[PDB]
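What follows is one structure encoded as structure tokens, with my remarks underneath.
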Amino acid sequence: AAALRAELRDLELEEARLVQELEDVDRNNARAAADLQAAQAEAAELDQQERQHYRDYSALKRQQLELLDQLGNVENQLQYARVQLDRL
Amino acid sequence: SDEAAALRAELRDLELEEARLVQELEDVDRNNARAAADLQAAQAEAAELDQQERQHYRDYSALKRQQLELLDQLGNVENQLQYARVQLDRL
């Protein structure tokens, strides 16, 4: 009886100690999670910016290709007209 | 001849049209080079932000492993409490 009470008190002390250490570690987990989520948010904000530069870069590349095509068509007309005039 | 004259005029119009296109291309290409620079700088920052994120994830997983060890301990204590309480209730 006495020994069982003694063991039980010892166990309940260890329970309360582990509970408390778990409260401290759960608080620490929380801060680390908040800091991870902050870093994730920063990466998402940067990503929005990155995508916008990518859309600019693509749009400008598309517009360069279109202008190059236009220039080639003009150049075909130019070479045709030069042939016509050289024959005269 | 009038035919040669018409061709020479057409060629002048096309030469101006090419010059105008060439210039448009140069202005587009200078903004394109800047967009590339901006994009590259954003990509380099994203690679940095990723490395940082992983370091925070490492801190968090360390702390989770410390939690898991305490939970194992606690479950061990609860197992012992059930036994010891059963024994005591019988006396």
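Using Swiss-Prot numbers, chain A covers 159-246, in order.
Any Cβ shown, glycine's included, is placed from N, Cα and C.
Swiss-Prot gives this note for the published mutagenesis A:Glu173 to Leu: Decreases homodimerization. Decreases interaction with ATG14. What Swiss-Prot says about the mutagenesis result for A:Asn187 to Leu is this: Increases strongly homodimerization. Decreases interaction with ATG14. Quoted from Swiss-Prot for the published mutagenesis A:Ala190 to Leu: Decreases interaction with ATG14. Increases slightly homodimerization; when associated with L-215. The mutagenesis experiment A:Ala197 to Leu is recorded by Swiss-Prot, whose note states: Decreases interaction with ATG14. Probably strongly increases homodimerization; when associated with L-208. Under mutagenesis, Swiss-Prot gives A:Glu208 to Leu with this note: Decreases interaction with ATG14. Probably strongly increases homodimerization; when associated with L-197. Quoted from Swiss-Prot, the note on mutagenesis experiment A:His211 to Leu is: Increases homodimerization. Decreases interaction with ATG14. Swiss-Prot lists A:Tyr215 to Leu among its mutagenesis entries, and the accompanying note reads: Decreases interaction with ATG14. Increases slightly homodimerization; when associated with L-190. Among the sequence features in Swiss-Prot, the mutagenesis site A:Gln222 to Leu is noted as follows: Decreases homodimerization. Decreases interaction with ATG14.
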Task: Measure from the Cβ of A:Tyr215 (mutagenesis position) and count the other Cβ atoms within 10 Å, all protein chains considered.
output: 20
- prompt: Between A:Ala197 (mutagenesis position) and A:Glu208 (mutagenesis position), what is the CA-CA distance rounded to a whole number of Å?
  reply: 16
Message: Given a 10 Å Cβ-Cβ cut-off, pick out the one of the mutagenesis positions A:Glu173, A:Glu208 that has the most other Cβ atoms nearby.
response: A:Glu208
- request: Taking Cα atoms as reference points, rank the mutagenesis positions A:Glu208, A:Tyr215, A:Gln222 by distance from A:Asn187 (mutagenesis position) and give the first.
  value: A:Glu208
Task: Measure the Cβ-based neighbour count of A:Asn187 (mutagenesis position), defined as the other Cβ atoms within 10 Å of its Cβ.
output: 18
Message: Among all protein chains shown, how many Cβ atoms are found within 10 Å of the Cβ of A:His211 (mutagenesis position), not counting that one?
response: 19
Query: Of the mutagenesis positions A:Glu173, A:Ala190, A:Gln222, which one sits closest to A:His211 (mutagenesis position) when you measure Cα to Cα?
result: A:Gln222
A:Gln222 (mutagenesis position) versus mutagenesis positions A:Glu173, A:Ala190, A:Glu208, A:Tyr215 - nearest by Cα: A:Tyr215
Shortest C-alpha distance to A:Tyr215 (mutagenesis position) - which of the mutagenesis positions A:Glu173, A:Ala190, A:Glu208: A:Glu208
